[PDB]
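Encoded as structure tokens, the structure appears first; notes follow it.
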Amino acid sequence: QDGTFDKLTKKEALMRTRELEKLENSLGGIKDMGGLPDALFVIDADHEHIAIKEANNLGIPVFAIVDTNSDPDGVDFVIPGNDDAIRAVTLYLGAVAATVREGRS
Amino acid sequence: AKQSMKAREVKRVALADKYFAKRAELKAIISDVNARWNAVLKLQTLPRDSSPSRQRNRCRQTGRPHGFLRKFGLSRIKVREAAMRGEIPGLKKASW
Amino acid sequence: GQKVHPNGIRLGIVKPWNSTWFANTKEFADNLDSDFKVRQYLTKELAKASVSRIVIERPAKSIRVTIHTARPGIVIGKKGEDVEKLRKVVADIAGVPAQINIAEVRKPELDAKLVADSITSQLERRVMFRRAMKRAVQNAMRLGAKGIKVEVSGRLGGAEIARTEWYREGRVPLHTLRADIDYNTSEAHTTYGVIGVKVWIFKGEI
Amino acid sequence: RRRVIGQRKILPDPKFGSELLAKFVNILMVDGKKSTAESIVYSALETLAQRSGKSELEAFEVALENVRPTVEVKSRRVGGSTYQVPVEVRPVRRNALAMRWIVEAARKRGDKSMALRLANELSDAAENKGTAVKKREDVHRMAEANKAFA
RNA sequence: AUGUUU
RNA sequence: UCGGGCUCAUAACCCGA
RNA sequence: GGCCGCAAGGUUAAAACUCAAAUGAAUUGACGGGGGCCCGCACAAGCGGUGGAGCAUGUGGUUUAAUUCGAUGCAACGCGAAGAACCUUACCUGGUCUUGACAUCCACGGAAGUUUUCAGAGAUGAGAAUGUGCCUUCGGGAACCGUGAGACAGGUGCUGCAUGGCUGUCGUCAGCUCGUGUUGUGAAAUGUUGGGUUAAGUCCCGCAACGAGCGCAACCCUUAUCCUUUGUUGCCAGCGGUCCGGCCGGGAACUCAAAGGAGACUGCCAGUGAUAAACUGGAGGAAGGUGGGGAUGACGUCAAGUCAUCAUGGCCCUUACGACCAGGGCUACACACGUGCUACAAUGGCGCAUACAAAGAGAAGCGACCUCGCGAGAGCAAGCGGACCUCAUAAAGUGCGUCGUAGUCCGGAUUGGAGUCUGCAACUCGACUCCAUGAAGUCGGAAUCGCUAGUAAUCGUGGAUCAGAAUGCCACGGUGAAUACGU
Ligand SMILES: [Mg+2]
Ligand SMILES: [Mg+2]
Ligand SMILES: [Mg+2]
Ligand SMILES: [Mg+2]
Ligand SMILES: [Mg+2]
Ligand SMILES: [Mg+2]
Ligand SMILES: [Mg+2]
Ligand SMILES: [Mg+2]
Ligand SMILES: [Mg+2]
Ligand SMILES: [Mg+2]
Ligand SMILES: [Mg+2]
Ligand SMILES: [Mg+2]
Ligand SMILES: [Mg+2]
Ligand SMILES: [Mg+2]
Ligand SMILES: [Mg+2]
Ligand SMILES: [Mg+2]
Ligand SMILES: [Mg+2]
Ligand SMILES: [Mg+2]
Ligand SMILES: [Mg+2]
């Protein structure tokens, strides 16, 4: 982006540019962040259980959809649904946009 | 090494800087066909503890009578050890 | 010996010599002694002077020298007194009227031998090698260092069995030619033995 | 071990043109004196001329045909016992095997010069006789007598 | 087969 | 019995006399 | 002991004495004649060796007055020793000394010294003359010589299990870890495991892991190219000159030299492959897939080696384990082993003539030239401190005379007589030459080693150490293979 990749022949770029490639994808929502959460909301609660392992420790509010095989323990904010349902996948997900910006201002 | 030995050798050195320093030939010319007597060659009892072939080297730094280097004066241990630091101009580890 | 001398194979690049001049089978011989002789007497006295290195050159029938001391002041004394006195030592131990001078060494806590001779004395000074080398030695790190370390020897403390302590910070890749690291040693004769020191001070790569 | 190679060929016949022939000059060559090898592998055919007649080119390979094997065995250990399982050798090493065993006997003739000590075996093949040709069928002995294997 | 030695 | 080899080394085993 | 049984035995069931444990589950590593997977001249495929023979060299043993000491499976055994006649040199027999051979220092006398005399094996001892330095507010002092006296000095004496420093070793192996988080009571685990892939903990993918440090991959060297510049001692193409000799001028074109660069990077093409990495072919190029060879040797293990290089804790010797000299020994031998050299021969030997390299060496040095000598070499003496001269006259190879498979036209040990030289000095113990003598040996058992390419193999050349004794070590090039399915 900035005038820095101009160094090293037309090839090196790919090396450092590839590094970011993954970084961004993995560290998607955090770029702005620089401290800690406040109330994480995961999607596939059960499956993404390991993603809550850290939550249960601190105590950060946890909300997520739990199917019939989910683990209603880690999540301190019960809310079933379906980790599937190609159509209902965003349903409850949309009711979040409101709570956020379109609910705080 | 051994100071007692080092010194014992030092003697074997000064003597050359005396007898051999010049008188070495004062009899030499009278030794090879240059007629020519034998008296001098007979009463030849001046160079005893003195001989241009009885002086050893010993690592200048230390005093090891082995593993000496003319271009230097020390033995493998010191030389290498020193060269490592750089007490020798232009002596990088060779590697063709 | 697993690791060789990180300073040996460095006289070529990223690391200067210590006696740059010229000499053949004839002079090189007597010359090798000279550079030695001086550094011997000079050090003994320049001990408390905090030395880092002693460069030696030779323009013609005389040596140059460059006492790399972290505090040449002591080397001066009554202003010229001390220096002058020693300035004669060389002219006599060199065989020819040689010049002289110095170049103080700032940031001495980031110099091999300096730091080495530093931690080696603390011993006789009754100190805890560990608590010392992991502190009153690693200080170089504080100075925005890139990497450093020290590897003691055996007979550490009142032990009857030789050993070696670790403790290190940063990175000291004594394999990278460009890397460049400051190496030195000091056989601090311990009250009950003779421990050694090995300071690895890497200040930037190439 | 885990890598594979091709072959190490070199400058063929000095004039008669024949890559493989070089081997007969190399395999026989000793002390790295190929300069002399050409002095033996060439002068050899120059002597078999009157001996045989037809192009020395064929002359060689001709009798050579009665020296090259076509089936050998390789020791293979199994459950303690090491069988001598047979195996038909391809042409590549086949022709080679011959040359080796061929040049060998030639140097065991124990007469005078090699030029002749070489021609003898070069022709002894067709007419059948000598140490060289011996090995040829001699190898066949171990062969099949172990067919109970491969 | 053993090693403080089939 | 001895001399040599085999083994980390013995015995055993192999070679020689 | 009681009871049961035909019996074999069953059932009930102690004590003395002895130990500090015995034991269960699980963790880390290690190992297995457990499994899976994968590499390295490990084997397999080839070539050439060792043990055979003689000799050289080291070693064990043995011997001796001493045969100085250390080195011991690989990882000791042409190793410390790149150089033992004296010297070295530590060992021995004898001669001799006792603040010393080497230091500082106090005091006394004397500048230091010089050349000689005698006697001794010398170590010395006692002399004979001569030499008369620096300053002095004159005593004194600076060096230094001898002696006196001690504090001290000296010790290659012992502990490499007291140690530093250094090194070998697996191993140029790809490994070894750590911080944070997390799992477990814990020991620990994870990462680092796994799927591909690589020479590789190499790279990618995945994953309760996230990252990082040491290490492999780079920068250093060097070689393979091309350019730049510099052209002398190096170069010699077009020009002429020429005693026809790069010999003259001359020319800077060429090789060459040598400082700075150009270059190779899965960089590009195709296929395969997860459209991942990567792999397999291609082009272009001197050079392809870490180009080849160096150097570089992780955390560590073998209380691995070295107090004998030197340093050093302790310990020990103190008219001595200190010190000086002469002779002897380390160069023994009734044996055994390791590393080597030369042959057993015609892909050879000897006589002729002949064809061509690379890298280094050097003023107490390399030493041309010419003379004499069969010869080593000796005499004379220039040149070069060196792309200027000397070492330097490469050897295999090549074309001829030949000899004919003989123990010889092979091979060279051994020995006798005569000499050269390096050196005070070569009996003990030196290298070479001359003539005479000509060994064993005809290709080497059990077994065992090296080597994947300019390698192996063979042939020469130079260096180091060094007065003078390389079959060793280090390095250089000439020529110049076989073979590799496969684990
Ligand atoms: Mg001493
Ligand atoms: Mg000598
Ligand atoms: Mg038993
Ligand atoms: Mg027993
Ligand atoms: Mg158990
Ligand atoms: Mg290999
Ligand atoms: Mg094999
Ligand atoms: Mg064989
Ligand atoms: Mg001696
Ligand atoms: Mg003392
Ligand atoms: Mg040890
Ligand atoms: Mg030992
Ligand atoms: Mg022990
Ligand atoms: Mg890595
Ligand atoms: Mg590397
Ligand atoms: Mg001592
Ligand atoms: Mg010896
Ligand atoms: Mg020489
Ligand atoms: Mg020599």
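Heads up, chain D uses Swiss-Prot numbers, so what you see runs 3-152.
If you check the header, you will see the structure was determined by X-ray crystallography, 3.2 Å.
Cβ from N, Cα, C; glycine included.
A 10 Å cutoff on Cβ-Cβ distances gives D:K36 (mutagenesis position) a total of 17 other Cβ atoms nearby, all chains included. D:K36 to A or E appears in Swiss-Prot as a mutagenesis experiment; the accompanying note says: Defective in ribosome assembly.
Classification of D:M116 (mutagenesis position) by DSSP places it within a helix. Every protein chain considered, the tally of other Cβ atoms within 10 Å of the Cβ of D:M116 (mutagenesis position) stands at 18. Swiss-Prot gives this note for the published mutagenesis D:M116 to G: Significantly decreases affinity for its own mRNA.
Note: the Cα of D:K36 (mutagenesis position) and the Cα of D:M116 (mutagenesis position) are spaced 15 Å from each other. Under the three-state DSSP scheme, D:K36 (mutagenesis position) falls in the helix class.
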